[PDB]
Amino acid sequence: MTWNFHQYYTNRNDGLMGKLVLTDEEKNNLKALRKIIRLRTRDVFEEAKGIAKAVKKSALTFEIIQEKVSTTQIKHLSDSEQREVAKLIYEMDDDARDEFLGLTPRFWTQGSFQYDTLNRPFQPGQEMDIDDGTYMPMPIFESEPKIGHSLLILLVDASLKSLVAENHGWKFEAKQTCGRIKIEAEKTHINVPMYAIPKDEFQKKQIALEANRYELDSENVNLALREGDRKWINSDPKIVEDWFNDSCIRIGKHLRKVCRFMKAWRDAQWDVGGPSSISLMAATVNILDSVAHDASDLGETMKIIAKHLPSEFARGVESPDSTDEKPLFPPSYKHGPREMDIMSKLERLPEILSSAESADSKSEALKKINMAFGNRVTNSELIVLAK
Ligand SMILES: CN1c2c([nH]c(N)nc2=O)NC[C@@H]1CNc1ccc(C(=O)N[C@@H](CCC(=O)N[C@@H](CCC(=O)O)C(=O)O)C(=O)O)cc1
Ligand SMILES: Nc1nc2c(ncn2[C@@H]2O[C@H](COP(=O)(O)OP(=O)(O)OP(=O)(O)O)[C@@H](O)[C@H]2O)c(=O)[nH]1
Ligand SMILES: Nc1ncnc2c1ncn2[C@@H]1O[C@H](COP(=O)(O)OP(=O)(O)OP(=O)(O)O)[C@@H](O)[C@H]1O
Ligand SMILES: [Mg+2]
C-alpha cells in the first residue's frame, strides 16, 4: 500500500504547517519585543546626543560629561564602559560631533521573521529568534567612519542592557555580529546586528518614498564586527532577502513550506547544531530550480528534495551572496566530523520518507514519517491511501 502525505504536511490545524507556524500569541509577542527594543535604542541615542549637544554649546569638563552619562540609561553599562563613552563624547571632533547630533537610528527586520520561514521550537533549548538590524545613516567611509565604531556599539549595548535590568529572566549576550537579549523562559531571543549606510542616499530614498505613496547601494552597507579583526565588513542582508523572495516568486508558494519542513527536520535530528537555515534554503532552491516536481503534492516534493539533498551538500552549497568569504556548506573534500554527521543524516532522510510511504497502516505510516520530523502531528487521519 502507498500513502499520501500532502495533508500531513500542509494542514494548517493538525498538519506539520499547523505545528510550525507561530501562534498569534507568539507572533505578537515578538512584535512587541521588537517594538520595545526599537523605542529604547532611540531613547538611549537621544540621551547621548543630548549630552553631546550640551558639549557643543558650552564647553564641559570630562568630569561633567561623566556625571551626565551616569544619570542616563548608559549607567547600566559597566563602570569602565561608562567612562569610555564619556571619553569618546568628550574627545569627539567638532565636525564629528555635528554628524552625531544628526544621527538617526533606523530599524529593519531580517531573517525568517521577515520572509516568513520562522518555525515554532521543538526540542528544549531551541528558541525562536528575531533578527532586527539597526541602521546608522552616516557619510560614506573607507576605513573608520566619522562616528566611532566603539561608541555605536556601546550605545546599542546600553539600550539592550537597560532593558535586561528592567526584566526578570532576561539576559544580554554579545556575539561577533550582533548584541542579543535572551528570554529563556519564553524560548525567545532577539538579535541586533548594526549596519552603517550612506546618509546622503538614505535621505534621498526616504524623501522619494514618502512622496510616492528602496534599496541603497549594496557596496556601502557595512556590518559592524564586534570581536573581529576588521571593525566593518560589507555584508548586505538585502542580498539574501531579495534572493529568497525572488526564488519564492520563481518557484511558487510551496517553497516557504518545504523550507519550513527541512528546518523542522533539522530541529528534530539535532537539539543543537546541524546545517544552517540558509544552507537548507539555498540547496532546496537549487533542487526546485533543476528538478521537476508537483506543488499539488508536497509529499512527493519532499521525497524529491530528500533525494537530491545529499548531492547538493556533497558538491558544497554556494552562497546567494557572492561577496561571502565562504560557501554556506563545504565540499566533500573539506568535510570534517561536523559535515560527515550532517551528510549521514541527509542520506537517512529519503529512506525514512520511503519507509513511511510503504507502511502497513495510517498509524504505522505516521510514526515512521515522524522519525524525520519528530512527534508533532498526532493525527494519522491526515494520511490518505494513494489513488
Ligand atoms: C533594509 N534596508 C536596506 C536597504 N538597502 C540595502 N542595499 N540593504 C538593506 O538592508 N534599503 C532600505 C533599508 C535600509 N534603509 C532604511 C532602514 C530603515 C528605515 C526606517 O524608517 N525603519 C523604520 C521601521 C521599518 C519597519 O519596521 N519595517 C518593517 C516592515 C513592515 C512591518 O513589519 O510591519 C520590518 O522591519 O519588518 C524605523 O526605523 O522605525 C528606513 C531606511
Ligand atoms: N550573506 C550571508 N548572510 C547570512 C549568512 N548566514 C546568515 N545570514 C543572514 O543572517 C540572517 C539570519 O539568518 P539565520 O537566523 O541563521 O536564518 P533564519 O532564516 O533566521 O533561520 P532561523 O533563524 O532558524 O529561523 C539571514 O536573513 C541572513 O541574511 C551567510 O552565510 N551569508
Ligand atoms: N554571514 C553573515 N553576515 C551577517 N550576519 C550573520 C552572518 N551569519 C550569521 N549572522 C548573524 O548570526 C545569526 C546566526 O547565528 P549563528 O549561525 O552564528 O549561530 P548562533 O545563533 O550565534 O549560535 P548560538 O545560538 O549558540 O549563539 C543570525 O541572526 C545573523 O544575524
Ligand atoms: Mg534568524
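Following Swiss-Prot, chain A shows residues 3-215, 238-411, kept in their order.
In case you wondered, yes, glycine gets a Cβ from its N, Cα and C as well.
Experimental mutagenesis at this site is recorded by Swiss-Prot as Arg40 to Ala, annotated: Abolishes enzyme activity. Its Cβ taken as reference, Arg40 (mutagenesis position) is surrounded by 17 other Cβ atoms within 10 Å in the chains shown. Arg40 (mutagenesis position) falls within a helical segment according to DSSP.
Quoted from Swiss-Prot, the note on the mutagenesis of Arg108 to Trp is: Abolishes enzyme activity. All protein chains considered, the CB of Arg108 (mutagenesis position) has 15 other CB atoms within 10 Å.
When other Cβ atoms within 10 Å of the Cβ of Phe109 (mutagenesis position) are tallied across all protein chains shown, the result is 15. According to Swiss-Prot, the mutagenesis experiment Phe109 to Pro carries the annotation: Abolishes enzyme activity.
Feature annotation from Swiss-Prot assigns GTP binding site to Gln112, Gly113, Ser114, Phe115, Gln116, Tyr117, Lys287, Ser301, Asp348. Look at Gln112 (GTP binding site): DSSP puts it in a strand.
Non-local contacts of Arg182 (ATP binding site) by the CB criterion (under 8 A, 6+ apart in sequence, same chain) comprise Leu162, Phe174, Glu175, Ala176, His191, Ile192, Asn193, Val194. Annotation source Swiss-Prot lists ATP binding site at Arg182, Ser259, citing experimental evidence.
Looking at Swiss-Prot, you'll find the mutagenesis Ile257 to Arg noted as follows: No effect on enzyme activity. Note: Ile257 (mutagenesis position) has non-local neighbours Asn246, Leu247, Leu249, i.e. same-chain residues 6+ apart with C-beta under 8 A of its own C-beta. DSSP assigns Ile257 (mutagenesis position) to a strand in the three-state reduction.
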State the count of C-beta atoms found within 10 angstroms of the C-beta of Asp348 (GTP binding site), not counting that atom itself. 13
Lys287 (GTP binding site): secondary structure state under DSSP, collapsed to three categories: helix
When the Cβ positions of the recorded positions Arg40, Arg108, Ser114, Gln116, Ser259, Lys287 are compared with the atoms of ligand 3, which fall under 6 Å? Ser259
Entries of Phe109, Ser114, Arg182, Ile257, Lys287, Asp348 (recorded positions) sitting next to ligand 4, with Cβ under 6 Å as the cut-off: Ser114
10 Å Cβ neighbour count around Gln112 (GTP binding site)? 18
When you measure from each Cβ to the nearest atom of ligand 1, which of the mutagenesis positions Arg108, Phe109, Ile257 fall under 6 angstroms? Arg108, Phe109
